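Engineer: Below are the structure tokens for one structure; questions will follow.
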Amino acid sequence: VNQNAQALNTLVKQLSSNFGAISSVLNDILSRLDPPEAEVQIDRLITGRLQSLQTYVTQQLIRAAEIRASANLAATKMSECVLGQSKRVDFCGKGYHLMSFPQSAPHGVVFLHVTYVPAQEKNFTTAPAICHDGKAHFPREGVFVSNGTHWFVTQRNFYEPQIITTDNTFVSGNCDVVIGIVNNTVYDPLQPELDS
Amino acid sequence: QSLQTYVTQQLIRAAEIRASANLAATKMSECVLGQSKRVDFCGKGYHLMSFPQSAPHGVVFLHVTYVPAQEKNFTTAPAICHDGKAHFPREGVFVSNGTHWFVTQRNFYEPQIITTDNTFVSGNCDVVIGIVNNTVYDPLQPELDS
Amino acid sequence: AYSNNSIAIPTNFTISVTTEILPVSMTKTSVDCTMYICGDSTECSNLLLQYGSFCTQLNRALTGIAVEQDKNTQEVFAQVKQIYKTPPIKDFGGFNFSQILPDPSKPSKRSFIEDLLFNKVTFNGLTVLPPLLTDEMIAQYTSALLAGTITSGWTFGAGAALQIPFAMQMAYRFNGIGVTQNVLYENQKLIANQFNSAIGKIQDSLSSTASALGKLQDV
Amino acid sequence: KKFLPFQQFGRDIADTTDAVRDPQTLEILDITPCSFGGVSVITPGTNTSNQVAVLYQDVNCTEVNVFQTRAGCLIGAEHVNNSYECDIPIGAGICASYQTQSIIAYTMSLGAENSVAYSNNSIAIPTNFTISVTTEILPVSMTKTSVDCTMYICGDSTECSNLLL
Ligand SMILES: *[C@@H]1O[C@H](CO)[C@@H](O[C@@H]2O[C@H](CO)[C@@H](O)[C@H](O)[C@H]2NC(C)=O)[C@H](O)[C@H]1NC(C)=O
Ligand SMILES: *[C@@H]1O[C@H](CO)[C@@H](O[C@@H]2O[C@H](CO)[C@@H](O)[C@H](O)[C@H]2NC(C)=O)[C@H](O)[C@H]1NC(C)=O
Ligand SMILES: *[C@@H]1O[C@H](CO)[C@@H](O[C@@H]2O[C@H](CO)[C@@H](O)[C@H](O)[C@H]2NC(C)=O)[C@H](O)[C@H]1NC(C)=O
Ligand SMILES: *[C@@H]1O[C@H](CO)[C@@H](O[C@@H]2O[C@H](CO)[C@@H](O)[C@H](O)[C@H]2NC(C)=O)[C@H](O)[C@H]1NC(C)=O
Ligand SMILES: *[C@@H]1O[C@H](CO)[C@@H](O[C@@H]2O[C@H](CO)[C@@H](O)[C@H](O)[C@H]2NC(C)=O)[C@H](O)[C@H]1NC(C)=O
Ligand SMILES: *[C@@H]1O[C@H](CO)[C@@H](O[C@@H]2O[C@H](CO)[C@@H](O)[C@H](O)[C@H]2NC(C)=O)[C@H](O)[C@H]1NC(C)=O
Ligand SMILES: *[C@@H]1O[C@H](CO)[C@@H](O[C@@H]2O[C@H](CO)[C@@H](O)[C@H](O)[C@H]2NC(C)=O)[C@H](O)[C@H]1NC(C)=O
Ligand SMILES: *[C@@H]1O[C@H](CO)[C@@H](O)[C@H](O)[C@H]1NC(C)=O
Ligand SMILES: *[C@@H]1O[C@H](CO)[C@@H](O)[C@H](O)[C@H]1NC(C)=O
Ligand SMILES: *[C@@H]1O[C@H](CO)[C@@H](O)[C@H](O)[C@H]1NC(C)=O
Ligand SMILES: *[C@@H]1O[C@H](CO)[C@@H](O)[C@H](O)[C@H]1NC(C)=O
Ligand SMILES: *[C@@H]1O[C@H](CO)[C@@H](O)[C@H](O)[C@H]1NC(C)=O
Ligand SMILES: *[C@@H]1O[C@H](CO)[C@@H](O)[C@H](O)[C@H]1NC(C)=O
């Protein structure tokens, strides 16, 4: 709003400027000089005034190719991030994105991005894989953590530990191959149900 | 007139560079502080991670990409039959080595025996085009019987 | 080799490193029109002032550009709230980041590869202003983003930074591209050796190819 | 400058004179411009204070409570060895600010330092989360100006219009 008021005020002010002419007031070239002389003065005010507008218009065009890039990015944020949910990092605020609500402002859009930020946290010891019967086990929907005395598996973005099982893990190869693999015991919920 | 020309060239140039700055900020937000599923946006291959490096007036990214580099032809099928019910992978794809059928993850050849844990069921062998006959192993029956 | 029944599947992979080069700013030129047009003359200045606001607005225009070259270099590099740093011991699973992490021995805070990037790029009321951020304040932000990346993956973008072992961050990476993490661990020495080999080819390609930064030299 | 015997003066690429042969004494002289730069006024804002500090751009302090920056010679601002967030920017890592009072100058703080607790076997995991609403504001539209060119140039004047055509 300032630049689009300032270029107007600048372009109005260039009506007072002389541009090398006898005066900037158009009636006071005409009501003073005869037409053979008055045309050589007014050709100055016309060349001045015209170079004024061509520079003002070049600025409003370069400015429009800037508000345009802003409006395309406001359209792309409203598409991917009001009408959706975004997996793009930092594209819709610092956070992981949940949703957003667009608000109107004079000559603009004002998103309210709603983002899930990881808050309070704890350290853990952790393992790439675990042994149990020479076979190596890897998580299914999380990562392995030791609280200090017990191994668990948890989801990578919120601490909620669970018993390590063949429901919570999958297998490949053997413990000779995986660097940093730990010995631990995996519970199988089928075994109490096959003993019963 | 030789100044308003140069200041115009630079006000234009400045939008051509601000486009490259906004593109660098948008690469760095996503390609570095995240991981890019956006294809080719972060170098040919699939995106693992990228490393920002300073340069004179600019930025250089080193993009680390996983590229499939050896490959083998396998026969495949959209589903398998076993109970007249139809079986589809939960994750990955069916492949035959020419004598045995296996299920494997889409992006790395690692064949596994086909099971009710590697697959799920919907419908039947009548509706699915191109389904074939196989022998789904069930990990529960040896353990029920023993 | 298409058919209704043939598929091709990867039996092996290469990790590959690629270089992507972007301009971020122009050199911050600024001009005094009065000294350019009317160099050493108050008689010429008394004539030039009749043209009014053309004298001023050329300089407002170049001020808007000059200030924006720092707005660019902030949004591109200063994305991180904190200067993150690596430990002195380099237990990154075999992945040898020593060529791309900072070298403390040298006066500017840059890496081995950034020092090639500085080697491969080069009176009349006219002036060149300085950048707001020095080349070593840029090298501190590329180090902070790179040290956050090697030690904490995406998590320092999402909120507070959370450490993870590097080869276990790469399990998150391989799951992000549909390859299950047992493929990483069953090949970790190969993946690190391919990555180290690739970074070594970035040194040799930038060292030998004098034209490599053409996207920056032309700006 | 190794001038030819017939050469009286040398010119720069801007066609202004670079050098001359003195017509009384047999010697070759350079001409250099008198030293010049922008004058920039670091202002704490009139509602807070009416001090200012002045940056004489590009000059060495010699030709002008003083400080040589890589940006020029800064006068009326007090150098400080600490670092803070950049309150008013200057250049080459320097910023200024107004502090409990005087205008001070220093290298700006990039951000709080944080060496990371990394090891081959340890992870941090968030136990709680924080739902934060962040505003983001973007321009959509300019004002829809149009100019009546001929009333701007020639308002109330047919005798102007007859030239403008
Ligand atoms: C690690 O987690 C386990 C499970 O929460 C903790 O073990 C339990 O501790 C409580 C007392 O706080 C006992 O009543 C339970 O019987 C324990 N369960 C088992 C399976 O032993 C363990 O204390 C935690 N470790 C630490 C260092 O806090
Ligand atoms: C996990 O447990 C196994 C045993 O179940 C450990 O195997 C031992 O390894 C050492 C070194 O090779 C041998 O001297 C022992 O004879 C092995 N024990 C058995 C029963 O064979 C294995 O080292 C343990 N791994 C970890 C990381 O604790
Ligand atoms: C398809 O793969 C299977 C193995 O997954 C191959 O069958 C095995 O062949 C070896 C070598 O003759 C035998 O020791 C195993 O006992 C076989 N296992 C089974 C389940 O039969 C089979 O040979 C492969 N076919 C081709 C064409 O490569
Ligand atoms: C899978 O096996 C079944 C038998 O278990 C096949 O069913 C046969 O289908 C043909 C064609 O309609 C009939 O003439 C046969 O009488 C059916 N067999 C039986 C035992 O009823 C089925 O065609 C096989 N599918 C494939 C893809 O090979
Ligand atoms: C996948 O390809 C890599 C090469 O890109 C293989 O690794 C090489 O193996 C040969 C012997 O066959 C050695 O001479 C090389 O030194 C190895 N290179 C590296 C960097 O270690 C790898 O064995 C292949 N894997 C499979 C399963 O085929
Ligand atoms: C990372 O790569 C560098 C090379 O860029 C290795 O540095 C060399 O190390 C050997 C000893 O192993 C020295 O004799 C060489 O003089 C070093 N060369 C350079 C250019 O510094 C380094 O050892 C590697 N680090 C790891 C952890 O593998
Ligand atoms: C996560 O942190 C919030 C605070 O940000 C905890 O909520 C507060 O709990 C205390 C008592 O422990 C109350 O006095 C506050 O009024 C609560 N604030 C709110 C907004 O609820 C919350 O309990 C923590 N969650 C977990 C799982 O630890
Ligand atoms: C994690 O461990 C480091 C020391 O290695 C300690 O500074 C940090 O405060 C710990 N953080 C948590 C949340 O346990
Ligand atoms: C982890 O680092 C410690 C300390 O140097 C070392 O003793 C241990 O063998 C390492 N383990 C792995 C799996 O890298
Ligand atoms: C594949 O195409 C062949 C003809 O080339 C046909 O005989 C076969 O039945 C088709 N199979 C499927 C699953 O489309
Ligand atoms: C700044 O302006 C407000 C009025 O807008 C005034 O109340 C306040 O006193 C001023 N600040 C100082 C430091 O005086
Ligand atoms: C500025 O002047 C000092 C003398 O006080 C001199 O030592 C220094 O080299 C000069 N610097 C420049 C850039 O001219
Ligand atoms: C800044 O610190 C250095 C020592 O590192 C000292 O020589 C210099 O005088 C100090 N300047 C001020 C303003 O304290």
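Using Swiss-Prot numbers, chain C covers 706-827, 855-951, in order.
Heads up, the Cβ atoms here are built off N, Cα and C, so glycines get one too.
Annotation of the natural variant C:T716 to I in Swiss-Prot: In strain: Alpha/B.1.1.7; the original residue is retained in the structure shown. Among the natural variants in Swiss-Prot, C:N764 to K has the note: In strain: Omicron/BA.1, Omicron/BA.2, Omicron/BA.2.12.1, Omicron/BA.2.75, Omicron/BA.4, Omicron/BA.5, Omicron/BQ.1.1, Omicron/XBB.1.5, Omicron/EG.5.1. The residue drawn here is the original one. Listed in Swiss-Prot as a natural variant, C:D796 to H is described as follows: In strain: B.1.1.318. For the natural variant C:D796 to Y, the note given in Swiss-Prot is In strain: 19B/501Y, Omicron/BA.1, Omicron/BA.2, Omicron/BA.2.12.1, Omicron/BA.2.75, Omicron/BA.4, Omicron/BA.5, Omicron/BQ.1.1, Omicron/XBB.1.5, Omicron/EG.5.1. A natural variant is reported in Swiss-Prot for this position, C:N856 to K, and the note states: In strain: Omicron/BA.1. Under its natural variant annotations, Swiss-Prot gives C:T859 to N the following note: In strain: Lambda/C.37. What Swiss-Prot notes for the natural variant C:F888 to L is this: In strain: Eta/B.1.525. Here the residue is the original one, but Swiss-Prot notes a natural variant at this spot, C:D950 to N: In strain: Delta/B.1.617.2, Mu/B.1.621.
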Engineer: Could you work out which of the variant positions (C:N764, C:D796, C:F888, C:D950) has its C-beta surrounded by the smallest number of other C-beta atoms within 10 A?
Structural biologist: C:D950
Engineer: Report the same-chain neighbours of C:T859 (variant position): residues 6+ apart in sequence with Cβ closer than 8 Å to its Cβ, ordered by sequence.
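Structural biologist: C:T859 (variant position) has long-range Cβ partners C:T734, C:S735, C:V736, C:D737.
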Engineer: Taking Cβ atoms only, which of the variant positions C:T716, C:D796, C:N856, C:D950 fall under 8 Å from chain B?
Structural biologist: C:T716
Engineer: Run a quick check on C:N764, C:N856, C:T859, C:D950: which of these variant positions have any Cβ-Cβ distance to chain D under 8 Å?
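Structural biologist: Going by the Cβ criterion (under 8 Å to chain D), the qualifying variant positions are C:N856, C:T859.
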Engineer: Among C:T716, C:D796, C:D950, these being the variant positions, pick the one whose CA is nearest to that of C:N764 (variant position).
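Structural biologist: Closest by Cα distance to C:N764 (variant position) among the variant positions C:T716, C:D796, C:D950: C:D950.
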Engineer: Which one is it, among the variant positions C:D796, C:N856, C:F888, C:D950, that lies nearest to C:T716 (variant position) by Cα separation?
Structural biologist: C:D796
Engineer: Across all the protein chains here, work out how many other Cβ atoms are within 10 Å of the Cβ of C:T716 (variant position).
Structural biologist: 13
Engineer: Given C:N856 (variant position) and C:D950 (variant position), what distance in Å do their CA atoms have, once rounded to a whole number?
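Structural biologist: Just about 24 Å between their Cα atoms.
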Engineer: About how far apart, in whole Å, are the alpha carbons (Cα) of C:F888 (variant position) and C:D950 (variant position)?
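Structural biologist: If we compare the Cα positions of C:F888 (variant position) and C:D950 (variant position), the gap is 35 Å.
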